[PDB]
Number of protein chains: 2
Amino acid sequence: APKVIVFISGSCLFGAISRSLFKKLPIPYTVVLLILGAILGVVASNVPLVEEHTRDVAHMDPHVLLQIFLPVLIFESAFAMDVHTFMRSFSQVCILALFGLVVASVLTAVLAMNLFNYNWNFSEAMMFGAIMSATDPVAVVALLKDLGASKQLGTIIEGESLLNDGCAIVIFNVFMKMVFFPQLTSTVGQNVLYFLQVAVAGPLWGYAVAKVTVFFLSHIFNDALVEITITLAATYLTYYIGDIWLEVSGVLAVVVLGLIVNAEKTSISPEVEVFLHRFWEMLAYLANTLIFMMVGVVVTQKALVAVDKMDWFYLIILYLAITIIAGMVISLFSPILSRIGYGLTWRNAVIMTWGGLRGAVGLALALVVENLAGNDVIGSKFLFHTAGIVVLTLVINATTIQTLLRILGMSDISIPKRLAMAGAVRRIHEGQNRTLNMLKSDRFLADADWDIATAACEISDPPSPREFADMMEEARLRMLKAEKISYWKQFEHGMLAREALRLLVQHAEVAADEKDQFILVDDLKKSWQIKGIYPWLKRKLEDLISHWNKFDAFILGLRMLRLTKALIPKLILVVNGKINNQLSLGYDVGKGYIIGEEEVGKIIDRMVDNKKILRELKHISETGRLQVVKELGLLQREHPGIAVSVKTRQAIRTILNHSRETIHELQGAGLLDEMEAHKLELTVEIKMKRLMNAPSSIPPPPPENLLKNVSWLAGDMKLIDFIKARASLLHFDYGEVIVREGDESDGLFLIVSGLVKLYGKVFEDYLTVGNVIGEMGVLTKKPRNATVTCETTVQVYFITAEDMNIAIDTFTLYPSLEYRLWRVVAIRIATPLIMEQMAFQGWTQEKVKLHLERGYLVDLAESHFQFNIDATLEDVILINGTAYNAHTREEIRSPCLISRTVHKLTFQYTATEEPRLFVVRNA
Amino acid sequence: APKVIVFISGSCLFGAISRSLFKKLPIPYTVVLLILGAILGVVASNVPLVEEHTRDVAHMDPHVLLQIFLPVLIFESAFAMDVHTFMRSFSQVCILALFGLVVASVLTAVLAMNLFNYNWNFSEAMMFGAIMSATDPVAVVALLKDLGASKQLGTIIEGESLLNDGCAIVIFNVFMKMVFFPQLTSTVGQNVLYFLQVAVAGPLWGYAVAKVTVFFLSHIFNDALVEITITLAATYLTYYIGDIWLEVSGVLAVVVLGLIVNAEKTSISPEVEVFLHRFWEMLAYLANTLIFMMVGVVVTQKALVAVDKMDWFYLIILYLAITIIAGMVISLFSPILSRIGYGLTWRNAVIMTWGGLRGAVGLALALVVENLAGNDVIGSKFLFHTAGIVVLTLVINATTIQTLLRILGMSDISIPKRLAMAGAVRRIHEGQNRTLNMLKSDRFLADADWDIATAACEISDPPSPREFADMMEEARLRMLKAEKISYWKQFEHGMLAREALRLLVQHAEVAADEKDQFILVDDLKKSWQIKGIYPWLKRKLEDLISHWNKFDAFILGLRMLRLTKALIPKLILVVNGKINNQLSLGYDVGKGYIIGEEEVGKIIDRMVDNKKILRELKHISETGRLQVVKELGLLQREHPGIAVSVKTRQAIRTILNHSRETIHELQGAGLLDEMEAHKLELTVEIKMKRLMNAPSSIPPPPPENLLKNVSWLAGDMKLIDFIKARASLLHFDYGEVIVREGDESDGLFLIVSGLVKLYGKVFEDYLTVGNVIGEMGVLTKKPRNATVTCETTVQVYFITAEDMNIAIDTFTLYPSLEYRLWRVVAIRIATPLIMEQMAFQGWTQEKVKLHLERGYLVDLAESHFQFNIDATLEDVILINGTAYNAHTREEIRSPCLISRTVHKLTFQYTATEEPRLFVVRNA
C-alpha cells in the first residue's frame, strides 16, 4: 500500500517553517525547500524506512504533473493578475511575448545542440528550450510590491511571464509528443489543423463557457455559496472538456476563463472574489511546495550520480547565455514597440531582462521528461540543468535586483511621499499625545504602569533665473501632489471609478517624471476618443439592415436562419454596451479632471512666491480645462442617448453612495443596530446591482421635459403651465452671436440643444443642454456682461424679462419664484468664496455644496436692515447689498465672505441693491 | 469504468436552481432536491443509459458515508456556532442534551419494538432510535435569524442539536457494530474501556492538538496562507488519528478542535477565520445536496417496492410520537434546570420541542444501514421511514414554526425598533432629497432623465395612577433604549468587548420584557465574582509549593520528574491568565455600565414631565452606580496585580483604537494613499497583537511612582523633586474620618492605597488608588465641603497647602503649576455642563473629553477684564468669577455654560474670585 500522509504533511510543515524564517532575508524561501529535499534524498538512499515513506510521492506518474499540478499553477497565475491593466496593452504585449518566447526558445535549442557534448537532435533541443523559458510572475511581483518599484512595470512583467508560460507549455507538449511517442505521425495538414485548434478553438471555448456562467450568475442575488460552487464547477468542466481533447495545451482555455472571471465585478460579489482568490492561492502554494520537495529529492537521489565537471561548466555557460539572449532580444525588439506606440524605456528594459526568475513550471516539465525517459541519461541531464538554473537564478537575481533597483532609482524616495508620511506621523503623534493626556486624568485608569503606555507611543516610518526654474519645478511638483490628493479624495467619496483613478494617477506620475510637463489634453483624449471605431460602423450597419419575409417564405435545416432575426436586436444592444463602456470612463476622467483642476488652481494661487510662475500655471491649467470642457460638450452633441444613460448612471451612483454614507454615520452614532444597518445596506446593494443592469441607451427627452424639469420651476403645476404658456423657441446657426456685452436684460435663456460659448469680463466658458444663461440680468436688472456665440447649431428656449416679472408678481407663496432664483444665484456665486477662504484639508466640491444646501437665504426685512450676528451659524455670505458696521465703521460690498469676527452690521436701502444674504446655520 | 462527473455536476446545478427558486417560499429547498431525486429514480429504472450514469454514485460504499460525509457535516455544524455562547451555558446544556437524547432514543426504540408488526430485537430498535434522534441546527437557526426571533434561543437550539448529533452517531456506531458484525464480541470490561476511550481520550486528543497548533500559529504574523494550510493539515491529522482508532466515534475529537479554533481570535487573523468558515460551509453544502439526491434516487428505486399501507400508518404514528416524546421530555426536564439555575420558559420550551428538524445525518445513517443490510427488508424499511420523517418534518414544522412564532409573540414588532427604523428612514429620505436637490442644479448632470433618479428614492422598511404606571413603564422602556444606544456607541468606539456588549444587551432586554424591573446590580455581580474560585486556591497552593532539590538528588525513568520543577512556574502563569480572563470582562461590564449611567442621567430628566418618576429613576440608577463602583473598588483592593495588568491593557487598547481612527480620518481626507494607510494599519495591528501577548500579571508600582506620575506633576524634575521633599505619608484604619465638612483647606490629598468614601452636600462617591481630593479647596482657599471616611485601611500622601502655595510661587514658567491645576479642575467641572446642554445624538464621554482637551484656559489679564466673543470658538465655559454684560445687564455666576448668543462681557475684580474661563477654539 502506497504511503503518502507523512510526506505531504511534512512538506506542508517545512513550507510553513521556511516561509516564516525567510521573511526578512533577501533570497526566496523556496530554495530552502529544495535544500531540505536534498537532505531527504541522501537519508532515503541509506535508511530503507525513509525510502519506503518517500518513494511513493517522490517518483510520481508524469500524468499527475501534466494534469493536476500544471493546470492549477497556470490558472492561479492567470487569476491573480489584474486583467484590466493587462487589457490596455493586451495585443501588443501578446505579440511581443509570443515572438520573444519563440526566438529565445529557438536560440537556446540551437545552443543546446551545438555547445554541449551530448548527442541531442532538434526535437530534443526545443524541448530543452521550452523547459528553460517558463519564468515566474509571483516572485518578481512580490519583490516589486515589497520595495514598491512600480505598478506598470509589475503588471507588464506579470503579463509577459504568463504568456511565456502558456506558449512554453504548448511547445513542450508538441515536442514531447514528437520525441517520446515517435509512432504518432502527422502530416502538414494535421499539424496546421492542430495548431488552429490550439490557438482558436481553445480560448473560444473558454470564453463561451465563461460568458454563459456569468449570464447564469447574473440571475442570483445575495447568495455566496451558489456563486462559489457554480464558478468552481464551471472551472472544472472547462478544464475537463479542454483536456480530453487538446491534452495539456487545453490549459489555455481555463486561462482565458480566469481572465473573464477576473474582469466582471457586477454579477459576482466581492466576498466571492476574495474567497476564490484565496482558494486558488492556497492550491498553488501546495502544488509549488510539493514540486520543489520532489525535485530536490529526485535530483539528489539519482540525478547527481551521472554528472561530470563539464556539466557544471555547461551549466554556468547556459546561465550566462539565457540572460544574454533575453537582453539581446529585448534590446532588439524595443525600437519596434516604441514605433508601434508602446512605451518601453531602457531602464524598464534592463530591469525586465534581469527579472526573469525560473519557477516551478520548468521543474514540473523537467520531472515529466525524467519520468518518461526511464533509464536513459537524458532525463538526468534535463533535471540537473533545470534545477541548476532554478537555484542559480533564485540565488543571484532575486538579490541583485534590489541592487539594480536602488542604483537606477526605479523607486526613489519621493519628497512628496516623504512629506505625506511626515505629516501623517506628526498627526498620529499629536493624537496619541492627546489621548494619553486625556487618559492620565481619568477616574479609573489612574494606577496602571504608564511606562508601557508611553512606550506604546513609538511610531516611526523609514533670485537667479535658474532659481526661478527651480521654483517653477517645485511649484509643478506641488501642483501634481495637489492633483493626486484631489483624485484620491474624489475616489474615496464615490465619484471616480477605479480604472479612471488609475488612469489619472498614471498621467500624474508620468507628468511628474516628464521634463517640466503637465497633464496633456492631447494625451487625455485617448480616454474618450475610442468612441469612433468599428462598433459605430457596425451599429450603423445593424440598424440599417420586406426582403426578410420573402427570405423566410423561401426557407419554408435552414429554418434556424429565422433565429437570425431573433439575433438582430441583441447584437445591437451588445454593441451599445461597448460604446457605453467607452463613454462612461471618458466622463469619469474628463469631469473628474475638471473638478481636480479647480482645486489645484486655488492651491498654487496661495503658495507660489513669484507672480509670474503662478500666472503662467493658471493660464495653462485654465486653457487645458477649457479644452477638456469643449471636447466633452462636442462628445455630448455627437452621441445623445449614451450620454444621457451614463449621466443617469452617475447620478444614481452618487445618490446611492451618499445614502450608504448616511447609513454608516447613523450606525456609528448608535441609533442603528448591526441588523438594521446590514439589512438597509443589503437593500442599497440590491438597488446598486439593479442599476448596473440598466439599459445602456436611453431616448433623448423632448425639450418640453427639459423646460418642465428646471431646478426652480418644479414644485407646482401653475408655474410650469404659465412658463409653457409664455416660452418661445429660437433656432440659431453656426457663427451667430445671440446677445452682446452691455446689452440690457432682454430675458432669460435656456440651452435645450447644442453647445454655446460665453466669453467676456477675459473669462470664458462653454455651456451645454440644461444650462441657464442670464439669471442675474433678469433678477437685478443689470445689463448682461458676457457675449454668447453659437459654437454649433443651437436651439434655445427664450423667456422674456417682462413675462418673468409678471410671473414673479403673480406667485407670492413661501417658495417664491424670486426667492428660489435668488437662492440659486446665491449658492452659485458663494461657492468660490468658500473655496478660496476655507481651503483646508478635507473639503471637496460635493461636501461644500451639501453644506451650502443646508443653509438658506435670510430675509432682512424682519431685522430692520440690521442683521444679528451669532456664533451658532458656521458661515454667512453677503450676496447682494452693502453692509456697514458702526463699530470701526467697516464698509463691505457684495460679493464678499465676511470674517467670523464681524459683529452686528446695518444696511442702507437703495434702489439698486436690495439687501440679500446667505447663511449656513449649524444643526 | 465508473462514471461520476454527470451526477455530481447535475446535482450541483440542481442545488443552485432549487436554492434560488425557494428563497421566498416557506418550505426549505432541500425537499425539492429529494423530489428531483425521486424523478431520477423512475427514469433510471426504465432507460439503461440513465441507470448506467447514476448507479455508480447512487449506490456508494457505506464507508464513504461513514468516513467522508459525516465528519464533514458534524465538523461544520460544530464550527459554525459561537463557542463562547455555548460555553456560557455548557453546564446545563451538556447534561440536558445528552440525557434527553438517551431518554428519547430508548423510548423510540421501545416503541419500534412494540408498535410495529416487524420482528425486531433490541439492538436494531436502538439503531432505529439513534437514527431518528439526529436533528439539524442549520435550518432552525436560519429560520430563527430570518424572522429575528431571538439570538439566545437560536444558539441554545444549535448547541443542543450538535450534542444530539454527536451522541446519536456514537450510539448508532455501537449498535451497528452489534448488529451487522455479530462476531465482534466484548465483555463488560471491554465495553467500559471503549466507553472511557470514546468519552475521555477523544476530546482530550482533539484539545491537545488544537492547543499545540494554536501555540504554533502564535509565532506567525502577517501570513495568511501558512495559517490556513496549518489549520487544514491539523484538522485532517486529528481526524485521521481519531478515525483509525475510534472509528466513526472519533468525530468527537475534531468537533472539540473546531470549538477551540472558534474561540481563539488573537493568533488567527479575521481573514483566515472568514476563509475557513466559508470553506467548511461550501464543503457541507456539497455533502448535503449529494446526500439528499442519493436518498431520493435510492428511496424511489428500491425502497418503495416493498411498502404496504400499514407502513404509511406506522409512519404517521411515528411522526406524532417523536414530537410527543420530545415535548414530554422537555416539560419533565424543565423543573430540574430551573432549580439548578437555568432559564427555560414554557414558550421557549414549546418552540424548542417543535423546532426539531431532521436533516442529512439521519439520512446518511439510514443509507449506511441500507447498504450494509443487502437484500433484507430491514434496509428498505429503515430508509423509507427515515425519508418519510424527514419530508414530513420539513413540510410541516418548517412552515408552522412561523405561525407559532407569530402567535406566541417571540419576535413582536418592538416600538423601540419601530422608532429607530422610522428615524433612520426619515434621515435617509432627507439626505436623498438634499443630494437630489444638489445634483439637479449641477453644471454637467443637467440632461439625465430625472424620473429614474426620483424613482431611486423609493426606500421603505416594514393623570390617573394607572396612567402614571403606564407612563413610568414607557419611561423605563425609553431609559433602557438609551442604555442600549449608549452600549452600542461605546462598542463602536472601541471601548467594550463583544462579550461585554452581548452581556449588557442581554441584561437590557431581560429588564425590558420582565415586569417593571431594571438592570440589577445583584444580577450584574456574576460578571466579576467568578474571581474567587478554585483557580485562586490552586494559585495559592502553587506559589506555596530545598525539598525539590533533595528529591532530585535522591532520584540521581524518574529523572524526568525534574521537569516537574520546569512545570512549576508555567501552570502558575496559566492560572494567572484564567484570572485575567475573568477580571477583564468584569471591568468591561462594570466601567461600561457606569458610563452608560452617565448618559441616562443627562437624558431622562429632560424627558419626563412628572418630577416623581424621574426622581425615583435617578435615585435607583444612582444607588446602582454607587454599588457598582464600590464593588469595583473592593475588587481592585482584593487583587492588585491583575487589576493593574487589565488597566494597562485597556489603556493600550484605547490608544491603538484612537490611532486607527486617526489613520482612517487621514486616509479619507486624501492625504494618505492606500499603501501608506495599509502599512501603518499593519504596524498598528502588529502592536495590538503584541499587546494581546502581554503578561497577565504586573507587580504593583510603589507609592513613589504614583506620586511621581501625577497628571500635572510630570514635565520637570524640579517639581517632582520638591514635591517628594515635602510629601508626608499618612496611615488610617477602618472607620476613621480624615476631614469633615466645613473644615479649612489644610492641603491636597493623594490616595495611593485603599478605598475611601467621600460624602457631603446628599452626593457621595468612592475613590481609589490614584485619585486626588481637594484641588478646589487648595486653589480657591474655600473651606472643604465633603467629608471623607475610610472604607478600609488606607495609606495617603498628604501635602500641606502652605507648601503648595510656596511651590506655586516658586515655579512661574509657561506651564505653571497653578495653570495646570486650574485647567484640570476646569475640565473636570466643565464636562457635566456640556453633557447637560449638548445632549445630542453622537457625543460620548471620550469625544467630549478630547474636545475639551483641544481647548485651553484663557487668561483675562490681557483682555482687561473684558472678554471678546467670537464665532470661531465652539464653546466657552465660565469656571471662576462673575460675568456682567452691559447689554441687557446680564449677570452670570460661576459655574455656567453661557449660550452661544452671549456677546462681549466685562468682569469686576474681587478678592474671592479671580476671573478664569475655558474656551474650545476650532481647528
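Residues 74-535, 570-652, 761-771, 807-1011, 1031-1192, in that order, are what chain A shows, numbered as in Swiss-Prot.
Method on record in the header is electron microscopy, 3.5 Å.
The backbone N, Cα and C atoms fix where each Cβ goes, and this holds for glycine too.
Among the features that Swiss-Prot reports, 3',5'-cyclic AMP binding site is placed at A:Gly1043, A:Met1045, A:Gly1046, A:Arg1053, A:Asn1054. Of all Cβ atoms in the protein chains displayed, 22 besides its own lie within 10 Å of the Cβ of A:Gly1046 (3',5'-cyclic AMP binding site).
Marked as 3',5'-cyclic GMP binding site by Swiss-Prot: A:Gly1043, A:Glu1044, A:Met1045, A:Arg1053, A:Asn1054. Proximity of A:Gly1043 (3',5'-cyclic AMP binding site) to non-local residues of its own chain (separation of 6 or more, Cβ distance below 8 Å) is seen for A:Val989, A:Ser995, A:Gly997, A:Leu998, A:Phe999, A:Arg1053, given in sequence order. In this structure, A:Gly1043 (3',5'-cyclic AMP binding site) belongs to neither helix nor strand by DSSP; it is coil.
Looking at Swiss-Prot, you'll find the mutagenesis A:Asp238 to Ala noted as follows: Abolishes sodium:proton antiporter activity. On its own chain, A:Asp238 (mutagenesis position) has A:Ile147, A:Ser150, A:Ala207, A:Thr208, A:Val434 as residues at least 6 apart in sequence with a Cβ closer than 8 Å to its own Cβ.
One mutagenesis experiment catalogued in Swiss-Prot, A:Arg1053 to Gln, is accompanied by this note: Abolishes cAMP-induced shift of half-maximal activation voltage of gating current. The secondary structure of A:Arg1053 (mutagenesis position), as reduced to three states from DSSP, is coil rather than helix or strand.
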Could you state the whole-number distance in Å separating the C-alpha atoms of A:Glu1044 (3',5'-cyclic GMP binding site) and A:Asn1054 (3',5'-cyclic AMP binding site)?
12
Determine, for the 3',5'-cyclic AMP site, the additional residues of the same chain whose CB lies within 8 Å of the mean position of the CB atoms of A:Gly1043, A:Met1045, A:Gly1046, A:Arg1053, A:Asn1054; present them in sequence order.
A:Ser995, A:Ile1042, A:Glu1044, A:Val1047, A:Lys1051, A:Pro1052, A:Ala1055
Just to confirm: which same-chain residues, 6+ apart in sequence, have a Cβ under 8 Å from the Cβ of A:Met1045 (3',5'-cyclic AMP binding site)?
A:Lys1051, A:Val1094
Please compute the Cα distance from A:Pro535 to A:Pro570 in Å; 34 residues between them have no coordinates.
34
State the count of C-beta atoms found within 10 angstroms of the C-beta of A:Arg1053 (mutagenesis position), not counting that atom itself.
22
Cβ neighbour count within 10 Å, max among the binding-site residues A:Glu1044, A:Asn1054, goes to A:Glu1044
DSSP-derived class (H/G/I helix, E/B strand, else coil) of A:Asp238 (mutagenesis position)
helix
A:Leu771 and A:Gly807 flank 35 unmodelled residues; Cα separation in Å?
10
Between A:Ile652 and A:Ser761 this deposited model leaves 108 residues unbuilt; compute the CA-CA distance across that break and give it in Å as an integer.
11
